[PDB]
Amino acid sequence: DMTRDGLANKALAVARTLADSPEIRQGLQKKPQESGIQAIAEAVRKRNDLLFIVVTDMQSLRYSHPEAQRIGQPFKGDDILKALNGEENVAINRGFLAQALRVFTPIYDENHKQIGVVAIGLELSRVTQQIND
């Protein structure tokens, strides 16, 4: 399963990169519905062939989701919990979208105080597709 690890690492690289967005840092200061995070999360998701890119605050409220109606509501999945304590995590789970290989990384402000989490999922069925080849 070197293939799965590869996919999770790529997804983590995307998550880590987004964790450093100034606008997301700022937006995390705004209201979920008026962030600007949704727009960025969606373009990045498409280009890296991902199922979802969900940014949350420290209470797990979503700032982005492929289903816009979920912005402003709590993240679904206990796999985000380790990340709300400053640790990265990788798990297989599902919220409202398809079952997925999911990764999580913390978002920090300039003083390294945690302000949120970037959660990214890879559709499980797509992981099978990649393995086959």
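Using Swiss-Prot numbers, chain A covers 46-178, in order.
This deposition comes from X-ray crystallography, 1.5 Å.
Backbone N, Cα and C atoms are what each Cβ position is placed from, and that goes for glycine too.
Feature annotations, reproduced from Swiss-Prot:
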MUTAGEN   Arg107 to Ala  Abolishes the stimulation by fumarate to the same extent as complete deletion of the dcuS gene
BINDING   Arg107, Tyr108, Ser109, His110, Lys121, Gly140, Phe141, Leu142, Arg147  (R)-malate binding site
MUTAGEN   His110 to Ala  Abolishes the stimulation by fumarate to the same extent as complete deletion of the dcuS gene
MUTAGEN   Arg147 to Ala  Abolishes the stimulation by fumarate to the same extent as complete deletion of the dcuS gene
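Straight-line distance linking the Cα atoms of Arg147 (mutagenesis position) and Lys121 ((R)-malate binding site), rounded to a whole number, equals 12 Å. Geometry remark: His110 (mutagenesis position) versus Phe141 ((R)-malate binding site), CA distance 10 Å. A Cα-Cα distance of 13 Å separates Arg107 (mutagenesis position) from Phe141 ((R)-malate binding site).
Comparing the recorded positions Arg107, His110, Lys121 on other C-beta atoms within 10 angstroms of each C-beta gives the minimum for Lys121. For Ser109 ((R)-malate binding site), applying a Cβ distance below 8 Å and a minimum sequence separation of six or more within one chain yields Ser80, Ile82, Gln83, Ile85, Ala86, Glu87, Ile98, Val99, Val100, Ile116.
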